[PDB]
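Below: the structure, in structure tokens.
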Amino acid sequence: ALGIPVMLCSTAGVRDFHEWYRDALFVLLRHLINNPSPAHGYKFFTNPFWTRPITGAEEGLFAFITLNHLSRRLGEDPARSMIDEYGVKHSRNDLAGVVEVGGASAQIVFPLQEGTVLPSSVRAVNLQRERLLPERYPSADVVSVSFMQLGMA
Amino acid sequence: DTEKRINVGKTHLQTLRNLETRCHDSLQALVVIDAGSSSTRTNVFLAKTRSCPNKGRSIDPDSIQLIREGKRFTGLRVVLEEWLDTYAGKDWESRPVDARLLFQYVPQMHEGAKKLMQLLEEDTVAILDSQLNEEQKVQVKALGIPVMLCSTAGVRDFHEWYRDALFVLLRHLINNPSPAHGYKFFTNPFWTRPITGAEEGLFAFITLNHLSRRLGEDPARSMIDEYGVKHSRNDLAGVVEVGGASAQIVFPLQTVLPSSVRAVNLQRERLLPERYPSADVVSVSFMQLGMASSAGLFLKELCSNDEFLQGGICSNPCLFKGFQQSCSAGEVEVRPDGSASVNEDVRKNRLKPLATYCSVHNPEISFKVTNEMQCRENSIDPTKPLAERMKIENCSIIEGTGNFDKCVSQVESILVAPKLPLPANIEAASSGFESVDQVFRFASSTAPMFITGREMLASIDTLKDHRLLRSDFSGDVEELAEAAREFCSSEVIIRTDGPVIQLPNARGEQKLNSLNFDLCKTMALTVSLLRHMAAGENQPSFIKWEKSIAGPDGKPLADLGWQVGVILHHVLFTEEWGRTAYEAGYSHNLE
Amino acid sequence: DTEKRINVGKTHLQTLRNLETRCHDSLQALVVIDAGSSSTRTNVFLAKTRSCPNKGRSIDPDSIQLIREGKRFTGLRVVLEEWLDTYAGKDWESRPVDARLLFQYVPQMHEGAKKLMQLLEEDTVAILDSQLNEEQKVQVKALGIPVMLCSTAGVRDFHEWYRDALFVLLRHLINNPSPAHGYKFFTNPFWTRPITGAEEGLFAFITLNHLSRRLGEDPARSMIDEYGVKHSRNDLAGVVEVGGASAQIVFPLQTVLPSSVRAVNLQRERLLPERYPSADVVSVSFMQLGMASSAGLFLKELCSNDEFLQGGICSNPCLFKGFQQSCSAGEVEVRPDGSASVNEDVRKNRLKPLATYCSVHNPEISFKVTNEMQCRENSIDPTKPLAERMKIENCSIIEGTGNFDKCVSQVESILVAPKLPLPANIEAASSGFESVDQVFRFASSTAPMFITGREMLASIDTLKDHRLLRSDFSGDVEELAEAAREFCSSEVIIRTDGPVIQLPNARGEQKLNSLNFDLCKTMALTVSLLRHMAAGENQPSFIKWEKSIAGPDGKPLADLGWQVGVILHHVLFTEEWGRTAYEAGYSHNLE
Ligand SMILES: Nc1ncnc2c1ncn2[C@@H]1O[C@H](COP(=O)(O)NP(=O)(O)O)[C@@H](O)[C@H]1O
Ligand SMILES: Nc1ncnc2c1ncn2[C@@H]1O[C@H](COP(=O)(O)NP(=O)(O)O)[C@@H](O)[C@H]1O
Ligand SMILES: [Mg+2]
Ligand SMILES: [Mg+2]
């Protein structure tokens with residue numbers, strides 16, 4: 001009755017794929033998901049926001065969110081976060097970083113401790129500013145990097 | 001008779017009831033501090049705000065008009081470089097410097113930044129006081145003045161934590177103005193921040209299309225189809241902006257792009273709100289391609305080539321016959337006696353930012369081999385000291401040969417299509433473009449193009465004024481190439497009044513100055529740019545060279561650039577602008 | 001050593017970065033102009049505002065504290081009545097008046113309203129200047145002062161278009177303050193408007209529960225169940241407010257009600273935002289039941305009954321033995337020689353608003369028979385002139401009999417449970433309540449009750465002070481009835497210093513004044529109110545008599561009434577308050 005949102009995201013496999021072919025395949029994939037078999041009854045659906053090729057850094061940022069969510073480090077509630085005298089919400093426990101090595105790539109993701117001043121060349125990502133986490137969640141400046149040719153295969 | 005007296009009292013109540021229900025318009029001043037490469041100047045704008053009951057307050061985008069562009073004060077690079085000279089020690093460019101130790105000099109960096117900010121505040125207040133009446137002044141002082149200081153190519157390539165640390169101090173200086181003047185200036189990390197080359201170009205595109213009435217959400221500038229999608233009435237025009245240190249190439253797609261080419265959607269990347277028509281725009285900026293930066297790099301590369309440097313004399317095809325200057329990239333001044341004096345000051349040298357970047361002590365060169373090879377291709381040795389880097393080895397005098405065809409082929413191989421990308425262009429390389437030639441080979445559009453830049457306009461105007469080019473000139477490369485070929489083959493004769501450029505076949509003459517002496521290099525840049533634009537799969541409908549765009553009154557309401565774009569980028573998001581500019585406002589800074 | 005110097009500079013940048021990210025607190029003044037029946041006074045409140053980056057500005061509800069209640073200036077009724085005396089002609093109450101003709105006197109109504117508004121502004125500024133430091137003054141003057149002028153029972157029953165026309169002029173006067181003082185006062189039709197009796201009571205309920213920490217959205221004052229429904233931690237307490245012209249009975253339902261009884265849901269009727277706990281509250285207000293209004297009506301009805309009026313002498317059971325006053329509802333002053341002087345001034349008479357309403361020339365009586373019969377039941381003849389209406393026919397002196405039981409039975413039949421509803425009570429009749437007795441017979445709740453009103457408190461306090469009632473007193477009617485029966489049977493003896501009330505059986509004594517002489521009428525009102533409260537299906541957990549509620553500091557932050565409630569009613573709707581108070585603000589009034 002509610003419908004099944006589908007999120008097909010390609011990783012390192014077709015990240016380095018030449019010409020238009022990869023992005024053209026994604027338009028076709030979404031159409032295939034949006035038109036499922038009416039026999040089973042399961043109402044599958046997608047959009048260009050859910051089904052799209054995710055970047056190496058994006059892949060790493062989601063791996064960070066997954067880790068901190070399951071380990072109960074990330075949260076908005078008073079059990080996982082705290083609001084100071086200046087209305088700024090801080091996480092009760094330290095946000096943990098991740099190192100994920102897959103088939104084709106390796107991700108190195110870690111949050112910076114109270115905005116560690118970085119050089120002009122180093123481009124860090126703020127979770128709330130880059131719309132990864134909503135305003136109600138505690139703020140964190142995270143360095144997310146992925147390296148091709150580092151995966152096991 | 002008595003009924004009319006009753007109607008006066010009824011109107012008295014109706015007029016008073018109107019005020020309670022109607023929207024009241026107030027005047028607000030908006031400040032954009034252009035922290036460019038050459039200088040840091042203030043831009044004072046006026047806009048009409050509309051406050052409606054239960055609807056809030058919002059700026060009318062079409063009411064945005066520039067009052068005046070302020071004095072050209074010290075650039076942010078000079079500010080940071082003096083701080084390094086005074087605290088890290090002189091000639092820090094040739095020595096390895098520990099950045100960790102420089103943290104004990106942050107209040108010292110703040111005191112140096114205070115010097116420039118007090119001058120900009122004094123200048124901003126001067127513009128406001130002289131160009132506003134007492135009624136307007138009350139309105140402006142009551143609403144507060146949002147300030148947007150954005151650094152461009154001047155400190156884009158700046159090393160270490162320094163640049164971003166200076167910005168935190170700059171915001172604090174703006175948020176604490178002089179209480180004497182009454183003008184309530186205020187800022188935040190969203191308004192005052194270093195803007196990327198792509199951002200600089202995107203805002204320049206918004207400015208162009210806004211003033212030319214191409215961009216808009218109203219039914220006069222946009223149309224909604226049967227499927228609820230809003231399309232713009234007229235084609236969105238692209239822009240080519242060549243500043244002091246960088247050149248921007250921006251155009252909307254009217255197109256399937258490769259995986260490597262990363263285009264920007266205005267609504268998805270939150271540049272324009274959802275209510276505005278959607279457009280996928282390619283925005284690219286090239287460092288070492290601005291008027292000052294390209295001048296230093298061209299002279300360095302050309303006067304290192306054995307095809308031009310012979311017996312200490314570098315033969316410059318971009319300079320007029322009879323013209324000669326000292327072999328250095330220093331600031332050229334054309335003296336009244338016909339001579340060209342080259343400034344010896346290391347900071348007033350056009351190679352300084354490139355030689356400071358291309359240093360083995362900069363972590364961007366010592367750790368990254370790709371960047372080291374980029375510097376070496378432009379003859380710059382990062383291992384050698386700063387003085388040796390800017391030095392044109394075995395060269396004393398630069399002699400002008402006036403060969404335009406040779407000048408084109410050189411600008412082509414050096415600036416337009418080089419072997420490796422020009423230094424500090426990782427931002428352009430990430431979007432999928434190593435050089436200017438790659439832009440049109442990978443991405444092309446039929447969208448009309450606009451050419452912006454003081455010297456870019458001067459190049460076309462000079463040829464139009466001397467009747468070499470038609471007044472009704474399109475993007476005809478052959479017409480431009482032949483007209484410039486005749487003009488650049490002119491002889492310089494030192495006359496009784498001063499240096500005069502004499503056109504061949506007794507066509508005409510004009511005075512030689514510190515701005516037009518190397519106009520032929522900019523002319524060659526235009527030719528090679530239009531050549532690559534013509535080479536593309538899709539060619540623009542028309543190419544236009546305009547100084548400013550006339551408004552409904554006839555007078556141009558604002559100048560072309562990123563200024564209006566950055567205002568629109570924040571003001572158009574109604575809910576978000578209302579909170580930061582009016583709900584929080586200058587009252588947020590109350591201690 | 002050197003690492004600590006580096007850390008100072010690192011902290012310098014961290015502290016500066018905190019300011020850019022953190023929420024800054026500013027102080028704002030809030031003005032509530034109580035346009036009551038007896039007078040028009042200003043209430044100056046202070047509150048802490050919080051501005052957060054990208055989140056906007058909002059008032060902390062628990063930071064709201066009253067500075068001072070201003071001087072008791074001219075009531076809005078007197079203002080309108082003088083305008084009618086001067087433009088429609090004197091004794092307009094006894095003559096038919098054409099309302100259409102009075103429209104030519106709107107600027108004249110504005111000039112009269114300007115007189116009062118300049119005094120209130122002068123008084124408001126005086127409170128602010130004397131009770132704020134220079135730092136606080138800057139914050140207050142920069143944010144702007146929202147003004148909420150709400151008229152109560154004084155002009156609730158006012159005839160024709162006049163009252164609503166005056167309000168349009170009042171808002172214009174507030175929106176245009178003196179520029180000399182610097183305090184930026186501003187209003188709108190949402191803040192400055194005539195509040196209904198039910199609204200007056202609902203805001204009094206919000207005030208009570210806010211200060212007593214019963215109402216709140218935080219986990220300290222509220223709890224969320226497994227089904228996402230937020231419930232209040234402690235039971236929401238009801239209120240009984242007896243002012244100058246009206247009495248309010250407000251209580252939350254903790255209940256299935258008949259179709260005729262129309263209860264108000266706080267979230268559905270937009271009194272409290274969705275985030276606050278839900279409550280269905282019964283709010284009812286009765287005209288002719290306030291301290292001044294009930295005094296005039298009681299004397300009129302009692303001294304028309306042949307059971308009390310005999311040979312020109314009306315025997316008053318609510319007045320002490322030995323006390324005597326002239327037979328009129330005029331303002332009673334207890335002179336130092338023991339005598340009670342009754343004011344002859346027609347406006348300074350307690351029957352004036354009832355006699356002005358109960359006029360055959362008022363469209364509410366001439367067209368509506370139901371209202372005409374209501375007036376006649378209270379002995380008022382709408383056909384007869386104003387002087388004859390307020391006149392107690394065939395009566396010269398009022399003699400006090402001091403019989404409390406007889407005083408209760410009379411207040412009961414006259415004010416609590418009359419044959420027809422008291423005049424101008426269509427608002428109460430629409431909700432399903434003709435009289436005070438009907439309130440508890442149709443709607444009952446176990447919710448604790450609070451009693452508010454100067455004389456209501458004085459009634460219980462006097463008995464506690466003379467040791468007739470326990471210090472730990474609940475809503476025990478028998479305890480109160482016996483204590484008052486002894487106190488009201490006291491003899492008045494004119495002593496050497498002045499008039500003194502002497503308690504029976506040598507219990508004690510106190511000085512007789514213009515406030516306590518008729519305290520026994522208010523005592524009878526309390527008895528009959530608690531009797532009907534006990535008669536109800538559901539009885540309140542406890543009945544409390546409190547002057548003010550102590551805050552966290554120990555000092556009461558604000559007084560009980562509709563003032564804090566009306567502030568909370570607007571300030572708690574974050575998005576809506578931010579737009580009207582900060583986005584629009586005083587800057588909306590800029591001409
Ligand atoms: N008075 C003036 N009017 C118009 N243009 C003027 C001027 N003085 C210098 N200029 C020109 O502006 C340019 C300044 O560009 P910048 O904004 O400093 N360079 P970027 O950081 O954006 O790459 C220079 O190329 C210079 O030739
Ligand atoms: N100084 C004073 N302090 C406290 N209460 C005072 C006072 N002077 C008069 N009062 C009392 O306030 C009441 C004023 O009520 P109002 O608000 O004028 N009447 P309504 O329109 O709300 O029905 C009077 O009953 C009077 O006894
Ligand atoms: Mg610039
Ligand atoms: Mg009142």
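Don't overthink the numbers, they just go from 1 along the chain as shown.
The deposited model was determined using X-ray crystallography, 3.0 Å.
Cβ atoms here come from the backbone N, Cα and C positions, even for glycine.
Other Cβ atoms within 10 Å of the Cβ of C:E200 (active site, proton acceptor), summed over all protein chains shown, number 25. Taken from Swiss-Prot, the feature active site, proton acceptor covers C:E200, and the record attributes it to similarity to another entry.
Reduced to three states, the DSSP call for C:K55 (variant position) is coil. According to Swiss-Prot, the naturally occurring change C:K55 to R (Swiss-Prot position 91) is described as follows: In strain: Beverley.
Over all protein chains present, the Cβ of C:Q65 (variant position) has 17 other Cβ atoms lying within 10 Å. Swiss-Prot gives this note for the natural variant C:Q65 to R (Swiss-Prot position 101): In strain: Beverley.
With a cut-off of 8 Å between CB atoms and residues at least 6 apart in sequence, the same chain places C:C23 near C:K55 (variant position), listed in sequence order. Taking the Cα atom of each, C:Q65 (variant position) and C:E200 (active site, proton acceptor) are about 20 angstrom apart.
With a threshold of 8 Å between Cβ atoms, the recorded positions C:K55, C:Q65, C:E200 that neighbour chain A are C:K55. DSSP gives C:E200 (active site, proton acceptor) a helix state.
Residues distinguished by a CB atom under 6 angstroms from ligand 3 are absent from the recorded positions C:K55, C:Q65, C:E200. According to DSSP, C:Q65 (variant position) sits within a strand segment.
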